[PDB]
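A short write-up of the structure that comes next.
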Amino acid sequence: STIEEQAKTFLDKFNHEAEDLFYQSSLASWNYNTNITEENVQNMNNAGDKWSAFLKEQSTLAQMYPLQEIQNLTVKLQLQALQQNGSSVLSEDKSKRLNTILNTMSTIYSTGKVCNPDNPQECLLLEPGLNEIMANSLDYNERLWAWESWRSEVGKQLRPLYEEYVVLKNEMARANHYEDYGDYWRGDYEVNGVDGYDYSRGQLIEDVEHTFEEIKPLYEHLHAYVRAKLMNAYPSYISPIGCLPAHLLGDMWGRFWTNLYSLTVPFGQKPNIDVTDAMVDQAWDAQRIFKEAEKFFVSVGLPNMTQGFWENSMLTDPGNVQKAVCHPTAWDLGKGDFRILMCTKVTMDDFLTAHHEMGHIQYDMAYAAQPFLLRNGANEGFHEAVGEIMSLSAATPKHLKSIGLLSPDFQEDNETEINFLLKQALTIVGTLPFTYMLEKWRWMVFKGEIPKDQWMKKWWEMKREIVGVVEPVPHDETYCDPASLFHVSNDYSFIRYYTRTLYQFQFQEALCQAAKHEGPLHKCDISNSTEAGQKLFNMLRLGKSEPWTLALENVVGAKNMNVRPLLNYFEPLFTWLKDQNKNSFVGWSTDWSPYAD
Amino acid sequence: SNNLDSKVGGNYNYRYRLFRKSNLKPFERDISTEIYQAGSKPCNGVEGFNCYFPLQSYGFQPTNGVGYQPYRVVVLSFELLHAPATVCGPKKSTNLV
């Protein structure tokens, strides 16, 4: 009758056809990851190209339905995914040149290596060599050579490639009604046509800026603590009031202080929570580690797994002849067929990783009944944020004592809680301003506020102001540090880590109140609380059919990122970092550098 | 019938109607291939803008789930009319004393 029948009919046609075609690429990817062969990789790319071509052919009808006078949110969100042309707005030469840049940038980043100045015959590759130098090795000279040489050999070569990547991407985004490709990433959270829950694209810029200043009281105290500990190991280079060198952060990109735990132990005499020895004595294996993990998911009140879920999953590497990808990955093959790939071992690192990947399945299985275009997460934050809250609760010793891995006689005191709690802040608090740093710099580059010659000049300036970090050697205009990151060279968004980080504690606070936990969140344990998993599933089942702000309003009590549950998690840590910083300066001083004289 | 009727790539011999200009009646059947019209323009026998071919094939693959797998369904309707009974159940018996 009306025009409304066209969209409701066209989407059902696409939701019928795009369903099976997309799964052919997913199961083709499953076959490749389970058996890396020249035969499976061809079907993987052919299946993706087949489905990818179907998406563009279908856009001819998606664009003939104006969404101007339409109020149906279901019709708008689904057609908007197909109405966007993306890379199809430019000519084949510009689109192909873009992929040639990304393919070349990924190769230069992947094949990077550094030989020692005294051993020209021993070059260490990006993985596993140089990552071990920044993570495990404590030698000042080795950490410096791996950092500065990486910037000159890999950073400089990616600078001219990153220039073409920005200008080509900006033309694509601007053609799709955006300000720049920086705003394109911000469009993941956009909401239009809903009263009281709308969300502008550029609103993410004020949100990260607002939450950043609220993180600073917790970050400035941790920055002085790690600086004081690293100063004792490197007193001839680190001042007690200056900045932290960039090559002593724990990685080749300066993102996590997790590798600095050995140098920043609160109490090296007291024990930690670890059930590695407890599991092997009980004769646990990859299946039992997965099975008892399911009891936690059922104990909270979430749906259990299907018989085909465990039967078709991967638990180890089936030989070198059919070597599989041992990386943890939660797979949605479709038609209710969900699986996980993991080479699980008997250790606590795999105990929590299993809950992490299983949490990803709970996300996808919840909204699996939605339409195909709406069978996806509302945003990248919700996808990965829900994964960590289930593993962090399992890491709580209260759950281990109930399961029986951690013995009941294991004492718990404020001293041991700081050993675990401070270890997380090095990962969370030591990374939150760093993600805000990179995306703020990149967002200014896509918009064009920083000239292409002033990339290294402003990058060093932002490092001293935001994070309080300085390079080990001065870099001229020819260097490009953030281009040497994996997420940057491969056209990936890094803002999701900031959003996922704060959303993680937000959802945790909502469930801890549901499970009735008193005190800080670090001792929270939602295990054996049927109301906890029940309230979560009400949010997981929404998918992307409603605004993400609506999901946060009725669950965590907010419509955007917030730092309140972060300080609640690290509440006693703020008292510990304060006590440790009594003999040092809180914050940082931009006038100090390791090469100063 | 997932172990019986499913096929690699979907059993295209089993199909069903997705759209119809009107609702069916009890025990009604219709196998027409008329294009479902929504707008005022004629479809000209082809689907597209405000036009859609109503029938579509099933995705009965061996990897389907409990909700998507094929189920051999049979409906047994009983009729009690003025005409005499033509079908009944079996009656019990025993030995002969």
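All chain A residue numbers match Swiss-Prot; in order, they span 19-615.
How was it done? The header gives electron microscopy, 3.2 Å.
Cβ coordinates come from backbone N, Cα and C, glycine included.
So that you can see what the record holds, here are the features copied from Swiss-Prot:
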type     : residues                     : note
ACT_SITE : A:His505                     : active site, proton donor
BINDING  : A:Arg169, A:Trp477, A:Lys481 : chloride binding site
BINDING  : A:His374, A:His378, A:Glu402 : Zn(2+) binding site
DOMAIN   : A:19-607                     : domain 'Peptidase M2'
MUTAGEN  : A:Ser19 to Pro               : Increases slightly the interaction with RBD domain of SARS-CoV-2 spike protein
MUTAGEN  : A:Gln24 to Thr               : Increases slightly the interaction with RBD domain of SARS-CoV-2 spike protein
MUTAGEN  : A:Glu37 to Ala               : No effect on interaction with SARS-CoV spike glycoprotein
MUTAGEN  : A:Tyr41 to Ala               : Strongly inhibits interaction with SARS-CoV spike glycoprotein
MUTAGEN  : A:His345 to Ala              : Complete loss of enzyme activity
MUTAGEN  : A:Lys353 to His, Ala or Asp  : Abolishes interaction with SARS-CoV spike glycoprotein
MUTAGEN  : A:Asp355 to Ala              : Strongly inhibits interaction with SARS-CoV spike glycoprotein
MUTAGEN  : A:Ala386 to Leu              : Increases slightly the interaction with RBD domain of SARS-CoV-2 spike protein. In sACE2.v2.2; increases interaction with RBD domain of SARS-CoV-2 spike protein; when associated with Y-27 and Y-330
MUTAGEN  : A:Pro389 to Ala              : Slightly inhibits interaction with SARS-CoV spike glycoprotein
Under 8 Å by Cβ from A:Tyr41 (mutagenesis position), counting only residues of that chain that are 6 or more apart: A:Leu351, A:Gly352, A:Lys353
DSSP three-state assignment for A:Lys353 (mutagenesis position): coil
Cβ-centroid neighbourhood (8 Å) of the Zn(2+) site, A:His374, A:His378, A:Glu402 excluded: A:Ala348, A:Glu375, A:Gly377, A:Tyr381, A:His401, A:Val404, A:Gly405, A:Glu406
Alpha-carbon distance [A:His505 (active site, proton donor); A:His374 (Zn(2+) binding site)] in Å: 21
Separation of alpha carbons, A:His505 (active site, proton donor) and A:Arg169 (chloride binding site) (Å): 16
Rounded inter-Cα distance in Å - A:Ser19 (mutagenesis position), A:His378 (Zn(2+) binding site): 42
Recorded positions in contact range of chain B, given that the Cβ distance is under 8 Å, out of A:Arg169, A:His345, A:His378, A:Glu402: none
A:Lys481 (chloride binding site) versus A:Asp355 (mutagenesis position) - Cα distance in angstrom: 46
A:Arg169, A:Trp477, A:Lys481 excluded, remaining Cβ within 8 Å of their centroid (chloride): A:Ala264, A:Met474, A:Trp478, A:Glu489, A:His493, A:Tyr497, A:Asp499, A:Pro500
Other CB atoms, at most 10 A from the CB of A:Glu37 (mutagenesis position): 17
Among A:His345, A:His374, A:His378, A:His505, the one of these recorded positions whose Cβ has the fewest neighbouring Cβ atoms within 10 Å: A:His345
A:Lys481 (chloride binding site), number of other Cβ atoms within 10 Å: 22
Neighbourhood of A:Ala386 (mutagenesis position), C-beta criterion under 8 angstroms, separation at least six: A:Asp350, A:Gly354, A:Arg393
Nearest of the recorded positions (A:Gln24, A:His345, A:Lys481, A:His505) to A:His378 (Zn(2+) binding site) - Cα to Cα: A:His345
